[PDB]
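**Student:** Got a structure for you, questions after.
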Amino acid sequence: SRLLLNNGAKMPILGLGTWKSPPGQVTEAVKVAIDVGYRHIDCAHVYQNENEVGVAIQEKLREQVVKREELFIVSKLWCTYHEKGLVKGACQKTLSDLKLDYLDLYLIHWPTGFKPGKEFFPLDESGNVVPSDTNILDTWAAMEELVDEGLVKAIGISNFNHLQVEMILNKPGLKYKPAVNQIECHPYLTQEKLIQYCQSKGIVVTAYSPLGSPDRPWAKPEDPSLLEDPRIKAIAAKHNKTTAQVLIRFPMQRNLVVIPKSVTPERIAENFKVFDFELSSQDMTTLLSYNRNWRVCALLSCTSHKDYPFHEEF
Ligand SMILES: NC(=O)c1ccc[n+]([C@@H]2O[C@H](COP(=O)([O-])OP(=O)(O)OC[C@H]3O[C@@H](n4cnc5c(N)ncnc54)[C@H](OP(=O)(O)O)[C@@H]3O)[C@@H](O)[C@H]2O)c1
Ligand SMILES: O=C(O)Cc1ccccc1
C-alpha cells in the first residue's frame, strides 16, 4: 500500500497521473480519484494544468474527505528552470497553482537544462533546442535548499540514467539523497538494470507510462499497443481482470510506485481495483520476457544535449 522513503515519509504505491489531462476535465478527474481512494497525484508545471488540479485538492480538503497529511503530492522542475536562482521561483509557482504550502516530493523532471525563457522548449534559428550551461550537481544543490526552507519534504529525480544518479550520490557535501527516480516502465521497457541499481542504493522507483501512454501526441498506428497485446490479454483473462489492471499490478509486485493517468471516472475507479489479486511468479517472469527496449518518451529533440540520459545502456 505504501513505500518508505529515505526521509521517513510513506509514499502511496498507486498514484494518479495528469499529463495530457485537459484543464477542463482534470478537476473532475482528481476529485473522483480522491473519492475513490487515490492519495497520490503526480503533477508538473509543464503539463499546464496545476491550477485546475489544485482546485480539486482544495475542494476535497475543505470537504474533510482527506486531510493534507494523508495526501502525497508530487511535482517536477522543468528544464528551463535549472539554474540556481530560478529553482525556488519555479517551486513557488507550482505551490500557488496547486494552492499548497509544501510538496511531498519535487523532482528534477529531466537531467537536461534548457535556456531560461517563456518557451518550454526554446529553439534557435536552425530550430534545435538551446541548452543551458548548468549541470546536474548545481541544480541538485538548489533542490537541497528547498528542503532546508520547508517548501518540499523530499526531493528526487526523473529520467536519470545510473551514471547521472551516481554523480549525485558521489557529490562532495551531499546533504539529501534523491528519494525517488521516476522513469518509464512497462512490459516493453522493463528497466531491470536501472531498477536493480536504484533499489540497491535505497532510491524508490516510480514507473510512468505503465499502460504505454496510448494518448501520447506522437503515437503512430504501426506502434505496439500494450493494452491490445493478446499475450497480456490472456494473463488478464486468467485473473478475471482487465489488461489495464494487470499492467498496473505488474510494477507494484516489483516494489515500484505506479502512476496511471486517466480523466475517465470509470477507468479511474477500475485502475484502483488492483489490491485484491496477485500475479503469480510465472505471470511476472512472462511479462518481463516481453521487453523490447521500446520508449514512449525518448526526448528526441535533445539527443545532442550534453546531459541526454538515453545514450548510456542504463
Ligand atoms: N517524469 C516524466 O518524464 C513523465 C513522462 C511521462 C509520464 N509521466 C507521468 O506518468 C503519468 C502516466 O503516464 P502517461 O500519461 O504517459 O500514460 P498511461 O497512464 O500509460 O496511459 C494513459 C492513457 O491510458 C488510458 N487509460 C487509462 N486507464 C485505462 C484503462 N483502465 N483502460 C483503457 N485505457 C486506459 C487513458 O485514457 P483516459 O485518460 O482517456 O481514460 C490515457 O489515454 C503521466 O500522466 C504523468 O503523470 C511522467
Ligand atoms: O516529460 C513529460 O512528462 C511528458 C511531456 C512531453 C513533452 C512535453 C511536455 C511533457
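Chain A residue numbers are taken from Swiss-Prot; in order, the displayed residues are 3-316.
Determination method: X-ray crystallography, 1.9 Å.
Here the Cβ of each residue, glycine as well, is placed from N, Cα and C on the backbone.
Feature list, courtesy of Swiss-Prot:
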- 10-19, 211-273: NADP(+) binding site (BINDING)
- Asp44 to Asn: Reduced glyceraldehyde oxidoreductase activity (MUTAGEN)
- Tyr49 to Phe: Complete loss of glyceraldehyde oxidoreductase activity (MUTAGEN)
- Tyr49: active site, proton donor (ACT_SITE)
- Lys78 to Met: Reduced glyceraldehyde oxidoreductase activity (MUTAGEN)
- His111 to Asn: Reduced glyceraldehyde oxidoreductase activity (MUTAGEN)
- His111: substrate binding site (BINDING)
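Each of these features: where is it, how hidden is it, and who are its neighbours?
**Tutor:** Using a 10 Å radius centred on the Cβ of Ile261 (NADP(+) binding site) and all shown protein chains, the other Cβ atoms total 26.
Classification of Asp44 (mutagenesis position) by DSSP places it within a strand.
According to its DSSP assignment, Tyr49 (mutagenesis position) is helical. For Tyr49 (mutagenesis position), the same-chain residues 6+ apart in sequence whose C-beta sits under 8 angstroms from its C-beta are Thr20, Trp21, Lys22, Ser23.
In sequence order, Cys45, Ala46, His47, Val48, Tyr108, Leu109, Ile110, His111, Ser160 constitute the residues six or more apart from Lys78 (mutagenesis position) in its chain with CB-CB distances below 8 Å.
Under the DSSP three-state reduction, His111 (mutagenesis position) is assigned to coil, being neither helix nor strand.
All protein chains considered, the CB of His111 (mutagenesis position) has 20 other CB atoms within 10 Å.
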**Student:** For the binding-site residues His241, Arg251, which one has the sparsest Cβ surroundings, going by other Cβ atoms within 10 Å?
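**Tutor:** Output over binding-site residues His241, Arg251: least Cβ neighbours within 10 Å is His241.
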**Student:** Could you tell me which of the recorded positions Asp44, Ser211, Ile261, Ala271 have their C-beta within a distance under 6 angstroms of some atom of ligand 1?
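**Tutor:** If the test is a Cβ under 6 Å from any atom of ligand 1, the answer is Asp44, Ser211, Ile261.
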**Student:** For each of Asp44, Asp231, count the other CB atoms within 10 A of its CB; which of these recorded positions has the top count?
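**Tutor:** Of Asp44, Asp231, the one with the most crowded Cβ is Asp44.
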**Student:** Around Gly10 (NADP(+) binding site), how many other CB atoms lie within 10 A of its CB?
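**Tutor:** That number is 8.
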